Amino acid sequence: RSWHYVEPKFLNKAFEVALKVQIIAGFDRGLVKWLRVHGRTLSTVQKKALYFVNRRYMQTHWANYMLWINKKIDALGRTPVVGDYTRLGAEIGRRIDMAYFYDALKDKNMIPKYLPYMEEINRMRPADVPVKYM
């Protein structure tokens, strides 16, 4: 519902990509499940659009864990390793609710235009794609 904007001084970008990869893999399991439901009517651009939706979902989802994980880490000043982050990633990827985003988006009818530029962005390696909070 609400969160505070705090800039971490011990933020490790290298560890962030490792965490991101684990989160993406978990989120992809639920992605195929959604595909099995609307697959028969899924357009070519819809498949690509979903990747964009997943990124937005991740940013929104991060807000929930931000207070629990990020706030404590920043306040403590400790620098967790890759192994510590992988455990956190499993918990993050345990809760998947893509249907909520779709339902909310459909309700307000704010469907973005299928642009080639957006498609290219999704095709870019996750490691080279910067992440931002809500």
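For chain A, we keep the numbers from Swiss-Prot: what you see runs 19-152, in order.
Even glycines carry a Cβ here, placed using N, Cα and C.
Quoted from Swiss-Prot, the note on the mutagenesis of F119 to S is: Impaired VERL binding. When other Cβ atoms within 10 Å of the Cβ of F119 (mutagenesis position) are tallied across all protein chains shown, the result is 15.
Of all Cβ atoms in the protein chains displayed, 6 besides its own lie within 10 Å of the Cβ of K150 (mutagenesis position). According to its DSSP assignment, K150 (mutagenesis position) is coil. Looking at Swiss-Prot, the entry for mutagenesis of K150 to A says: No effect on VERL binding. Impairs VERL binding; when associated with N-151.
Swiss-Prot lists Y151 to N among its mutagenesis entries, and the accompanying note reads: Impairs VERL binding; when associated with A-150.
Straight-line distance linking the Cα atoms of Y151 (mutagenesis position) and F119 (mutagenesis position), rounded to a whole number, equals 17 Å.
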